[PDB]
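Some notes on the structure that comes next.
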Amino acid sequence: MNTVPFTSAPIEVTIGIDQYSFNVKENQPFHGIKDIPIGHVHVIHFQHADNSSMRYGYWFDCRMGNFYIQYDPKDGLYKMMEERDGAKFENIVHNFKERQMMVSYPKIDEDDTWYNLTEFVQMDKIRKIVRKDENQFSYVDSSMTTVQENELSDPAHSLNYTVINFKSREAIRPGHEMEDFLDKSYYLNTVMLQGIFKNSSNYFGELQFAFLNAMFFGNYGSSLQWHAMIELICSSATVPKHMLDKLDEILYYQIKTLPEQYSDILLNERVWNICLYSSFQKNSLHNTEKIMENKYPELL
Amino acid sequence: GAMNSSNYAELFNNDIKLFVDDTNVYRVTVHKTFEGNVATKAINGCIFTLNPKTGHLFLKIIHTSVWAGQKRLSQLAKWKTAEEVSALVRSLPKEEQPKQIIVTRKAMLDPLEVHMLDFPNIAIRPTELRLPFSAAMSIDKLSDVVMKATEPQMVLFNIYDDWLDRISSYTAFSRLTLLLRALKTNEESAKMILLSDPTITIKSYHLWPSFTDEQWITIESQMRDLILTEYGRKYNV
Ligand SMILES: CNCC(=O)Nc1cccc(F)c1
């Protein structure tokens, strides 16, 4: 079990750690988060009590280094930092855990929610989507745009998701215009799975990462990416049976976790109704259709 | 974007554009089978591609053999149309290629956009006008070449005959849409109007009769009357 300690909490802030969150009051004696499960990526995120504008946060994997949070009063935000000398990092973290200045990551032992939302997410692939290489952790916020959003401004602060575009020469083979547009199996299986992602695990990892950035930061380009990647599978007549079964599980936990009050903005009525009711895979997402219909029947 | 009455002069500017109408591509007769079921029999069709500025009509004839053994013919027909339009553009020298292609039904947008990905500088647009191009098969010489064709074939016409020697393309287009609207609303009366007078003939190399300026005004007035007529007969007014 690992620890994300804090030098201090000088400004009132709602702190998120994966799917959990709690309030810290201005100058409250808070020195970080302990008992974080090893073996999974994590995200620690922030929404200032004064300015709800800009949710922001850091994806990290505790196996990849010793990290702490330091508020920066010039840039005005909680920054993730790396402590070089592990000996000193342990001297500080112990001192704080003795004075009980930390919240405990609150995992229920029946709960595999976090696992089920991040099964295919790897920190190495996150760092390719978020280009800032001098850090082992990756910053994301509400306003960051995607490479495709910059094509339709700063390239350094972008999310470099895999561009998916159904009306592109990459998606459509000369002479199969109609075939390839109405059945996306070529684009999914040859272009994307074999060509770009290499395997379905990397595809699912990007899909999961996109959903989490949509949900935790209200990042609009991520929400578009999540829907695009769902639609490409659902609109393909030929999909490996194991991908469909895993897709249904992925989406089920994403829909289960989604805050009920955010559904209106995070869920695209057209994509979901198409995918569940009209598409080649309309009958292939049993768990997802059952939860969507019992929880968000309005949208359908 | 879309094409409507606020930008109607755009059709007659100097940017090459084509209208594409697919309403006569896939044509069927519905009939009873010996067992008392219903079946369709296709008949030849056409793509109506028209430069509204010049009157040039690229009439692609769709022979029924293109449907043999195909499923979902109504959907295939939109994609077949888009394929043929794409092939036409590619056959034209670059300086003759359209800058815009305007489809008369919105269902053609995706099929044509997909077939023209190679041509990103060509804008594919819908229109809010209700243009009467489906009546093109009421022009006898056009219906005749479609129904006689034994194989796929492209036939070229000027749908304005020699009118542009005397009138502008705006006025020629307006005459054409009035004539086609009339044929669409009541084909018998429209045709009686056009041919009643045996002394006005259709030249062998034309589609419409050789009316003088004065006779075209009379004719145009009679076609308006017809379209008003049927509108009453239709709505009891
Ligand atoms: C300023 N020197 C660097 C530093 O503060 N490091 C550190 C390490 C562990 C926990 C912590 F809160 C801070």
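Residue positions begin at 1 at the first shown residue.
Cβ from N, Cα, C; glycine included.
Within the same chain, residues at least six positions away from B:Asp21 (mutagenesis position) with a Cβ under 8 Å of its Cβ are B:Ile47, B:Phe48, B:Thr49, B:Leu50, B:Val103, B:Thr104, B:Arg105, B:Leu131, B:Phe133, B:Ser134, B:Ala136. Among the sequence features in Swiss-Prot, the mutagenesis site B:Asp21 to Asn (Swiss-Prot position 1853) is noted as follows: Reduced growth at 30 degrees Celsius. Strongly reduced growth at 16 degrees Celsius.
Within 10 Å of the Cβ of B:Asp22 (mutagenesis position) there are 28 other Cβ atoms, across all protein chains. Annotation of the mutagenesis experiment B:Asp22 to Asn (Swiss-Prot position 1854) in Swiss-Prot: Reduced growth at 30 degrees Celsius. Strongly reduced growth at 16 degrees Celsius.
Non-local neighbourhood of B:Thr23 (mutagenesis position): B:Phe48, B:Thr104, B:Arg105, B:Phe133, B:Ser134, each in the same chain, at least six residues away, with C-beta under 8 Å from its C-beta. Mapped onto three states, the DSSP output places B:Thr23 (mutagenesis position) in coil. Among the mutagenesis results in Swiss-Prot, B:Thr23 to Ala (Swiss-Prot position 1855) has the note: Reduced growth at 30 degrees Celsius. Strongly reduced growth at 16 degrees Celsius. The residue drawn here is the original one.
Mutagenesis annotation in Swiss-Prot: B:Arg105 to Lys (Swiss-Prot position 1937), described as Severely impaired growth. Reduced growth at 30 degrees Celsius. Strongly reduced growth at 16 degrees Celsius; the structure shown retains the original residue. In three-state terms derived from DSSP, B:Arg105 (mutagenesis position) belongs to neither a helical nor a strand segment and is classed as coil. Over all protein chains present, the Cβ of B:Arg105 (mutagenesis position) has 16 other Cβ atoms lying within 10 Å.
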